[PDB]
Protein chains: 2
Amino acid sequence: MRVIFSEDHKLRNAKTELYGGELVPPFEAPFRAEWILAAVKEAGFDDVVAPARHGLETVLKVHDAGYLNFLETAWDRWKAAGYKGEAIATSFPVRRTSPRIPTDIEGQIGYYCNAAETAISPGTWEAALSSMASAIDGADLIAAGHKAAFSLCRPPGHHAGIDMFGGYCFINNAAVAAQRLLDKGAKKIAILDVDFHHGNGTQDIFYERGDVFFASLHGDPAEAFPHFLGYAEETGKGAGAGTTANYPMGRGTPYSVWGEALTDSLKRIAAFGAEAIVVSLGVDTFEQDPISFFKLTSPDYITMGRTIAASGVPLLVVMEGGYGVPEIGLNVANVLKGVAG
Amino acid sequence: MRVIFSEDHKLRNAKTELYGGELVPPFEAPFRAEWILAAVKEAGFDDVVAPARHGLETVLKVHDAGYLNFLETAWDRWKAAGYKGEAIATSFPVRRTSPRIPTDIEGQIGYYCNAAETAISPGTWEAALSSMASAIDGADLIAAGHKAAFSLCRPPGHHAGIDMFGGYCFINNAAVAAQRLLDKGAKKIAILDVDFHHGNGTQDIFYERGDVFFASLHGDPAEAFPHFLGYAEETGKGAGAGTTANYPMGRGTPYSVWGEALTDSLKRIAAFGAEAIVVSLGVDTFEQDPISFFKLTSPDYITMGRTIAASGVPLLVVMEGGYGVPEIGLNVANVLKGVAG
Ligand SMILES: NCCCCC(=O)NO
Ligand SMILES: NCCCCC(=O)NO
Ligand SMILES: [K+]
Ligand SMILES: [K+]
Ligand SMILES: [K+]
Ligand SMILES: [K+]
Ligand SMILES: [Zn+2]
Ligand SMILES: [Zn+2]
Ligand SMILES: [Zn+2]
Ligand SMILES: [Zn+2]
């Protein structure tokens, strides 16, 4: 299977992340992509290509235009306003607020943000566009008839909602890939989000849509980021009724339990009739992940990839989270071994 | 007039504030109260007394109980979770989120916060209770027949909403004072918020209530914190119809313009029939205020106090913001000179 990867991910190299009341170097840092790329190559997936560049046609169908316009100029405006740090929102449109959009950079960064633990830095927009391009080229391979491809996206995407960035994400790469598949002629697509965290951004984008089924397995939002979406009761609204499926799980969840949710999610996706599945793959479900509470082992990733591919429909694997340890690469490569085996 | 002031304000002495993407020493620091107290005494207001302690009976009528319970243990839980910095929210319940309340400290601090530029630190709850006590004792003096009193509140209150902290505020002291006056027998009370920033917390508390008229003069939310409330169109809802009056004003506003909004606000309060006015006094309207964009001069504060007191109804002056320079004291003292003259 082809691996689509842009060196322009490195343009996202933020200095700071607000974590535990301190500004620390980000968990979502360039070395992640280096370690994942090296491991997938070591496992024999060495057909690595850069994405073609893409404009905004596809992404404008999943993200709000004002939001994208905001991301394009956010850094420039923040710097011009005289602030000394990276661009980090402080004020947020929470309960019982006005729906109006502010005009200044301070107000707009809050309006367009769901989490203050993500700073906008120079190069962030350009990196996010490169990561989107990797997802689009992957989707194009699936549309062209390939049964598997891997888009090594960085920055990740699944916390970016219709008009909000956060959770280290700016453009929802998996949403863009699903949209691309629809634009290329699919009528029904699924996104299966196996990252430890709920894909709240992805859920938001498709919550009222019946063309994309969204399934997520994740740490219970009562106890895990993103905190404010991902409950089992959220099954969709309007045209989206019945096509969101959340599987929240608790501390210490091992594969024997997690895999039962996987089985169920795949049953739901099959009943929906997905023509392809975009897999939002984070390996932060690993027992050693520094910010997560699941207990998957490295061999479980092979089982996971095999089970998802046994759906018998084409897969685009899109990189999301997974932090800290060298095994992030092994774990991603193991998913691909399960898909390809 | 009596000045009510607790030395327990100094229990709030946070080390950090998120400002311009950096963690900096807070603007809302203990030395503010020292500057203000010294200046009011110098101006002849030396009848300074500590508040009696108070329990939660009054405050439970304006703040949510879960919110108060959260503030009571937030620091302890944050520290127990192993975080190294002060307690700062990152994730927020923004557009299209679940209304559910998380269980862990990370989720709950976001649930109960409207702004990440306010850290919870050891002593914050205790300090907030002392500040509320100063407001309650001030209200009791007005209820007993005094025509003026000054509650030297710190921390300030007006950004604390029904169930949210932020903007350096935790308990809405002015709201508690207005509630106290109703509990002591008033039927109609007004809160007049002359701090540079919109009193979004106060507005939230009384937005659907018709017993308290809320008027605020402030920097336009399109361009000023708190950004997401304070537009002129917000006039109240349900029982609160017609009893919120916002006067947003732009960059550089001087007293010649600001005073016209003051006149109009007092006409509205008089037509409502307030039996007393709780003045949320911030002197961050000053031309040298480091975080604000109005251009009031020190003599303007005398005019302001005299104009508000010409309503002919009793005033409780409750301290809010005003930063950076020792002249915050002169400016507060000048409002009191205008009231007492
Ligand atoms: N601050 C929490 C960010 C979580 C990032 C992540 O891995 N999302 O999948
Ligand atoms: N981060 C802006 C906080 C300003 C708070 C304030 O002074 N309110 O009156
Ligand atoms: K997930
Ligand atoms: K859907
Ligand atoms: K105000
Ligand atoms: K009201
Ligand atoms: Zn092929
Ligand atoms: Zn994750
Ligand atoms: Zn008296
Ligand atoms: Zn203020």
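Method reported for this entry: X-ray crystallography, 1.4 Å.
Note that Cβ sites are derived from N, Cα and C of the backbone, with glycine treated the same way.
Per Swiss-Prot, the feature active site, proton donor/acceptor maps to B:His159; the stated evidence is a curator's inference. Per Swiss-Prot, substrate binding site is recorded for B:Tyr19, B:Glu106, B:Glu117, B:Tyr323. If you look up Swiss-Prot, you'll see B:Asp195, B:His197, B:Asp284 marked as Zn(2+) binding site, on the strength of experimental evidence. Looking at Swiss-Prot, you'll find the mutagenesis B:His158 to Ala noted as follows: Reduces enzyme activity by 97%. According to Swiss-Prot, the mutagenesis experiment B:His159 to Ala carries the annotation: Abolishes enzyme activity. What Swiss-Prot notes for the published mutagenesis of B:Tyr323 to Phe is this: Reduces enzyme activity by 99%.
Known features from Swiss-Prot, placed on the structure.
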| residue | record | Cβ within 10 Å |
| --- | --- | --- |
| B:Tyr19 | substrate binding site | 18 |
| B:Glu106 | substrate binding site | 21 |
| B:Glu117 | substrate binding site | 25 |
| B:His158 | mutagenesis position | 32 |
| B:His159 | mutagenesis position | 30 |
| B:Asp195 | Zn(2+) binding site | 29 |
| B:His197 | Zn(2+) binding site | 29 |
| B:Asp284 | Zn(2+) binding site | 26 |
| B:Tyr323 | mutagenesis position | 21 |
Inquiry  = Need the DSSP three-state call for B:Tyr19 (substrate binding site) to compare against my parser.
reply    = strand
When distances run from the Cα of B:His159 (mutagenesis position) to each of the binding-site residues B:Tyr19, B:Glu106, B:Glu117, B:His197, B:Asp284, the nearest one = B:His197
Remark   = Residues among the recorded positions B:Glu106, B:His158, B:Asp195, B:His197, B:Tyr323 lying close to chain A by Cβ (under 8 Å) are B:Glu106
Message = Does any of B:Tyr19, B:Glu106, B:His159, B:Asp195, B:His197, B:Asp284 have a Cβ within less than 6 Å of an atom of ligand 10? These are the recorded positions; tell me which, or none.
response = B:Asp195, B:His197, B:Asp284
Note = Spatial neighbours of B:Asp195 (Zn(2+) binding site) among the recorded positions B:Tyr19, B:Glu106, B:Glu117, B:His158, B:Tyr323, using Cα within 10 Å, are B:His158
Task = Starting from the Zn(2+) site formed by B:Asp195, B:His197, B:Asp284, give every other residue of that chain whose CB sits within 8 Å of the mean position of their CB atoms, in sequence order.
result = B:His158, B:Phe196, B:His218, B:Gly219, B:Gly282, B:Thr285, B:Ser292, B:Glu320, B:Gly321, B:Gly322
Remark   = Sequence-ordered, the recorded positions among B:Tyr19, B:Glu106, B:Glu117, B:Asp284, B:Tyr323 whose CA is within 10 A of the CA of B:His158 (mutagenesis position) come to none
Task = Take the C-alpha atoms of B:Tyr323 (mutagenesis position) and B:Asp284 (Zn(2+) binding site) and report the distance between them in angstrom, rounded.
result = 6
Ask   = Do you know offhand how many angstrom separate B:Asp284 (Zn(2+) binding site) and B:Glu106 (substrate binding site) by C-alpha?
value = 32
Ask   = Three states by DSSP: which one describes B:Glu117 (substrate binding site)?
value = coil
